[PDB]
Amino acid sequence: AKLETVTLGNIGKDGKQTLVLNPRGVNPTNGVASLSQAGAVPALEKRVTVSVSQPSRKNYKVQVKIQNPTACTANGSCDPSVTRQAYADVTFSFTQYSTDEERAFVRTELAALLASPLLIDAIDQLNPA
Amino acid sequence: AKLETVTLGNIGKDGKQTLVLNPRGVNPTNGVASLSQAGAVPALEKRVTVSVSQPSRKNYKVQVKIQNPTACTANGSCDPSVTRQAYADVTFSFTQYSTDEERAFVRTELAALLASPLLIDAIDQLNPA
Amino acid sequence: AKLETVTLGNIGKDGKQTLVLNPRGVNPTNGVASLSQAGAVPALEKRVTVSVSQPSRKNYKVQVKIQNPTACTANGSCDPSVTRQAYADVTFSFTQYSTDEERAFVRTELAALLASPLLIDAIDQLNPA
Amino acid sequence: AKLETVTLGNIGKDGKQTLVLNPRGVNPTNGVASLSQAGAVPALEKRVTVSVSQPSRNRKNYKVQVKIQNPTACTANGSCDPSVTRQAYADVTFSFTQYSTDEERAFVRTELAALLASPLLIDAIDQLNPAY
Amino acid sequence: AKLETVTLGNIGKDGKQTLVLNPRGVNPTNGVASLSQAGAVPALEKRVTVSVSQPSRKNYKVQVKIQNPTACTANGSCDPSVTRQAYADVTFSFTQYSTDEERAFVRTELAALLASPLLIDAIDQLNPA
Amino acid sequence: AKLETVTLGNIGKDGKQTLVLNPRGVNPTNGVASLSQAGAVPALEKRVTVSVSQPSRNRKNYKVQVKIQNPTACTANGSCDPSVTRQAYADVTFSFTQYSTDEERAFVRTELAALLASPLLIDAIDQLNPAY
């Protein structure tokens, strides 16, 4: 669709957060759209980069990269810097004949594991299975 | 945590689906756990493979691969075969000092985009941004 | 005992089946008896091969192999062919001093697990433990 | 399924026995689950080890493999703690091609679960008489 | 048993401490379970690793390793680092015929020396005997 | 401190036991102290060997190392003097960097002295159940 201010709601371990993402245009060299938090220091922005790569491999590759840096202001300078860069990547794939449901069943599945008690115990605490 | 029957609920484009995933043991050669649908043809099972790779790169890599094949029974044989293999991949990353929140804020974020009107228009229909 | 038409009754996931096995003589090169279904295409017969190997290792090895092929007629040809070959193997073992009970307690045990809710969930659906 | 206390009932040549098997966790190095009798001497326990080996780059076939194992204790010896004299193994290694349907499996289970009670094997195991 | 939040109570030289250890899954390559403090910097976590190695040597080896790092923040940097790594190891052993009591008498013994006035004078102050 | 009769109390799975350990001198070749039960057959004694190894030119870390050892006596045999059948060892090898404070040590002692009584180990030692 058209890039708009995605108001991601109810995020965070407690589930009471917000995250607005202003659009940031489509980098035309690789078709990678981008979003970003309104945080007005553009090396400390929660970035989100969606994209779709049409067959050139014969498979659509919806690829959502998000990226959350953390700012460690304290001691010795004034402008905060980037200490930890907590990436996160999602690279779907779909054969040319992938129906409408066989896709929206991989989306909501991966959108349901990431809230199931198997992953919030395998990401929020890095406990393996 | 411990692998159990993850009863992923309310999936699918319409939002009225279920998907139970019986545990399938931890492949010890690479620490990759696995889940699978109760669908009793084990080349037609909706597979899900979580894993966590401790620092050996100095970054934890929670990597959730899911995989949904589709079965095209009709014409000419009896046992259905695998026609389309609609993959989906998620490879997080976290620096050794990644706090508890800086992780559970990348999980629920990626678990909220995949339900936001930006991706269900960029996956369910492959419309780019 | 003497090979006879073993009328295996109440088989199958539903428990309402029959399976008659006509004797098929004792292959003398290795003492391996054999049974077989009355299905009159002798490359599509549910085979069963019992045997006992006296000490030559100092341990009796009762070894029951059964074997169920499936016939996929719809092909392009007339005579059905063997597509899947669903083996199954049982190799007991008993020390020379194995009493009468210490054997008939390994038989009926293995004959009770294969009907317990631990295996008909670990064979009929390949769910591991 | 989930490992639980499998209360195997009606076992033994006479058919009047019980055998409870407490779960014993999944050895993670090879995915081999394990059960065991409540017999509280852990070198004299009737062990049972189920497992399922998913297709890897060595074979494309599921291998449900149930090993059971019954040792016998010969106390009267000269010592106090009983020892393991005879180790009456028993092995079951199924196999199923990737396309093995639900019935083509539960028909190999209950078959092998019906021979082991048919008058052909309880005369070829309980007495080691071969087939003749 | 099943890994759970072990709430180790009444620890420390004064005896008024707590230490909760969230489970951290069973590393399947070597069967070594793991616990960890809720301290949300996963290179500064009080780790505890239990394990049991079945006969492959003919002796069970219950092996409990615990490990307490200390964080020296004041440095010149922002993210604290690991200065001292105060290990501690316990490797039991038991012959295949080890009864139930002959084990729970080595546990509680070693669990009673470590509180007797012989060791809290040979660990808390490194005074030899 | 000084080796004395350590009267370890409230031991055993039931928690109602005693175990007195008379001192047994410091083997000077390696600085390994030793204790022992008053059981007056000195190949059937519950041994306990503490030691501290100061930093040498092989490692810069104190290594408090407590080995205990409980043999069991199987009299009934054919002979008169009981013999050693099972040798149920147990080992504890701490470690501490030269700058290890007083608390960072007495917090590893009482921790390891609290796990060995927590419901995670008395289910992973008294029954050898691994963690699952």
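So for chain F, numbering is Swiss-Prot's, and the shown residues are 2-133, in order.
Using the three backbone atoms N, Cα and C, a Cβ is placed for every residue, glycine included.
Among the mutagenesis entries in Swiss-Prot is F:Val33 to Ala, noted as: Decreased RNA-binding to the viral operator and loss of repressor activity. Taken residue by residue with DSSP, F:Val33 (mutagenesis position) is part of a strand. Residue environment of F:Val33 (mutagenesis position) contains 17 other Cβ atoms, counted within 10 Å of its Cβ in all protein chains.
Residue density at F:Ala34 (variant position): 20 other Cβ atoms are found within 10 A of its Cβ, drawing on all protein chains shown. Variant annotation in Swiss-Prot: F:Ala34 to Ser, described as In strain: Qbeta_3_FR; the structure shown retains the original residue.
Record note (Swiss-Prot), mutagenesis F:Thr50 to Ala: Decreased RNA-binding to the viral operator and loss of repressor activity. The unchanged residue is displayed. Under the three-state DSSP scheme, F:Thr50 (mutagenesis position) falls in the strand class.
In sequence order, no residues are near F:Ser57 (mutagenesis position), counting only same-chain partners six or more apart with C-beta under 8 A. Here the residue is the original one, but Swiss-Prot notes a mutagenesis experiment at this spot, F:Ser57 to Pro: Decreased RNA-binding to the viral operator and loss of repressor activity.
Among the natural variants in Swiss-Prot, F:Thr76 to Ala has the note: In strain: QB_1 and Qbeta_1_FR. The residue drawn here is the original one. Taking a C-beta cut-off of under 8 angstroms and a sequence separation of 6 or more, F:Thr76 (variant position) has the following same-chain neighbours: F:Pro83.
By a Cβ separation below 8 angstroms, chain E lies close to these of the recorded positions F:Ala34, F:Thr50, F:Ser57, F:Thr76: F:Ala34. Of the recorded residues, F:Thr50 (mutagenesis position) and F:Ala34 (variant position) place their C-alpha atoms 5 Å from one another.
For F:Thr50 (mutagenesis position), the count of additional Cβ atoms within 10 Å of its Cβ stands at 19 [all protein chains shown]. In sequence order, the recorded positions from F:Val33, F:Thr50, F:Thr76 that place a Cβ under 8 angstroms from a chain D Cβ are F:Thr76.
Secondary structure at F:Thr76 (variant position), as computed by DSSP, is coil.
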